[PDB]
Amino acid sequence: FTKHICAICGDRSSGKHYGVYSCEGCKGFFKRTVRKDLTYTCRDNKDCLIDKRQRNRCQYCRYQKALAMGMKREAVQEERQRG
Ligand SMILES: [Zn+2]
Ligand SMILES: [Zn+2]
């Protein structure tokens, strides 16, 4: 968005992580998740009420949101390019 709020949780973004305005928690979290190629769950339905309140504890839903917008998953493998 104009004001670079974190596309996922509405936090202040640090940069366009994986091509989308994102915050530090999300930066690392998404990287970890993708590199490991993990999946999670939350104590809510898939349509979890994602807002500022939902800290990075809400891994699953943050990941769903990231995927929904379409964070450039592949870019996570940058450091994995051990040429
Ligand atoms: Zn975030
Ligand atoms: Zn959730």
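Residue numbering in chain A adheres to Swiss-Prot, whereby the residues present occupy positions 130-212 in order.
Per the header: solution NMR.
From the backbone N, Cα and C atoms, a Cβ is placed for every residue, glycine too.
Residues annotated as Zn(2+) 1 binding site in Swiss-Prot, with experimental evidence given as evidence: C135, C138, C152, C155. Long-range Cβ proximity for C138 (Zn(2+) 1 binding site), meaning a same-chain Cβ under 8 A and a gap of 6 or more residues, is found for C152, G154, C155, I179, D180, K181, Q183, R184, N185, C187, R191, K194.
When secondary structure is read from DSSP and collapsed to three states, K145 (mutagenesis position) falls in the strand class. Neighbour count (other Cβ atoms within 10 Å of the Cβ, all protein chains): 13 for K145 (mutagenesis position). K145 to R appears in Swiss-Prot as a mutagenesis experiment; the accompanying note says: Abolishes acetylation by EP300, DNA binding and transcriptional activity. Impairs interaction with EP300.
Secondary structure at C177 (Zn(2+) 2 binding site), as computed by DSSP, is coil. Annotation comment: Swiss-Prot describes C171, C177, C187, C190 as Zn(2+) 2 binding site.
With respect to ligand 1, the recorded positions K145, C171, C190 contribute no residue with a C-beta closer than 6 angstroms to one of its atoms. Taking a Cβ distance under 6 Å to any atom of ligand 2 as the criterion, the binding-site residues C135, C171, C190 reduce to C171, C190.
A straight line from the CA of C171 (Zn(2+) 2 binding site) to the CA of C135 (Zn(2+) 1 binding site) spans 20 Å.
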